[PDB]
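Asker: First the structure, then my questions, so here it is.
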Amino acid sequence: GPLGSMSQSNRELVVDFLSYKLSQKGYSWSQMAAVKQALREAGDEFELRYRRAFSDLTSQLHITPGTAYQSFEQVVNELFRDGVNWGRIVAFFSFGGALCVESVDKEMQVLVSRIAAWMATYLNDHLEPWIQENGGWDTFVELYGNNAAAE
Amino acid sequence: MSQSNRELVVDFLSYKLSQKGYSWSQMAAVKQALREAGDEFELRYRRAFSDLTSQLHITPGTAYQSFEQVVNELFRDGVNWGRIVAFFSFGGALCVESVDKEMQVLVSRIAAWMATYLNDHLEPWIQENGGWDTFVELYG
Amino acid sequence: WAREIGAXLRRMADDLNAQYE
Amino acid sequence: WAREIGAXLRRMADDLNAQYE
């Protein structure tokens, strides 16, 4: 099953386009789609809230394939040092995203799937119990996806 | 779930990558290309498009008939990338209208009509013209 | 109606297809 | 270091979270 244009699910394409259009009007295709979209938005919001500072911070990390995991691990353990909230979770996502773009920028593309895998492991191992206890991703949707920032 | 979380991670990274002109995968590239082509079409034609979509009368019992009539006319003499984008944008406006009218039961249905139509009538032309890659390259 | 929407989408699409070509 | 960038993400995260929660 080599991936390509002819293995590409038409359903998946449609669902993804419709989720987008629905969300632009404050609607959603499904809870999964609403979680994804609220995450994208929260991410943008987080990155734009300290546009320069967030960028200047991530830029301070000088990633190479040989140092990437140890830097990832220190930042994330510290980020959740004294607990979890949805804000930190958004920051966790945005940080991983920044790391991926920088990896590609420096021709370190191999790091993209490793980062994604380190993120998934951290989520499923560390974060999932907290998320589940706190009423699931449905709580994030309600809090962030269905509310605007106080200001 | 745990595959839930992995899908969330992929979607988010796909999105950050695309914002910089990179792609997680061909599929991610196609999705993002489509979302932005849909935006450009809807903004480009905002008044005309919005006025067309107000010309339609939707009920749960007849929406499928209206969808077939719009779409078969859209593609009456064949297929091109422009028409494919109009097809998606139309589907998207039909879903939004449906929710505005408290007819959310239609949304999953509209998705199925579209996927089926893509499958049967559009995909052969797409693959004949180089595949979704051709679309990513011209529609950025 | 619906068919004469599809014809005035087909206006929009062919004249996008002639931007994107 | 990476811990004191981690602690000044956690600045940004809590002062986002204190917008929402």
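Chain B is numbered as in Swiss-Prot; the shown residues are, in order, 1-26, 83-196.
Recorded method is X-ray crystallography, 2.2 Å.
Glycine is no exception: its Cβ is also placed from the backbone N, Cα and C atoms.
Pulled these features from Swiss-Prot for this protein:
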MUTAGEN   B:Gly138 to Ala  No heterodimerization with BAX
MUTAGEN   B:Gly148 to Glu  No heterodimerization with BAX
Asker: Where's the emptiest Cβ shell within 10 Å among the mutagenesis positions B:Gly138, B:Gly148?
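Answerer: Candidates: the mutagenesis positions B:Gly138, B:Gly148. Fewest Cβ atoms within 10 Å: B:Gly138.
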Asker: For B:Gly148 (mutagenesis position), which DSSP three-state class applies?
Answerer: helix
Asker: Expressed to the nearest Å, what is the distance separating B:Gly148 (mutagenesis position) and B:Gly138 (mutagenesis position) at their Cα atoms?
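Answerer: Cα to Cα, B:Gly148 (mutagenesis position) and B:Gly138 (mutagenesis position) are separated by 15 Å.
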Asker: What does DSSP say about B:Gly138 (mutagenesis position): helix, strand or coil?
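Answerer: SS state of B:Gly138 (mutagenesis position) = helix.
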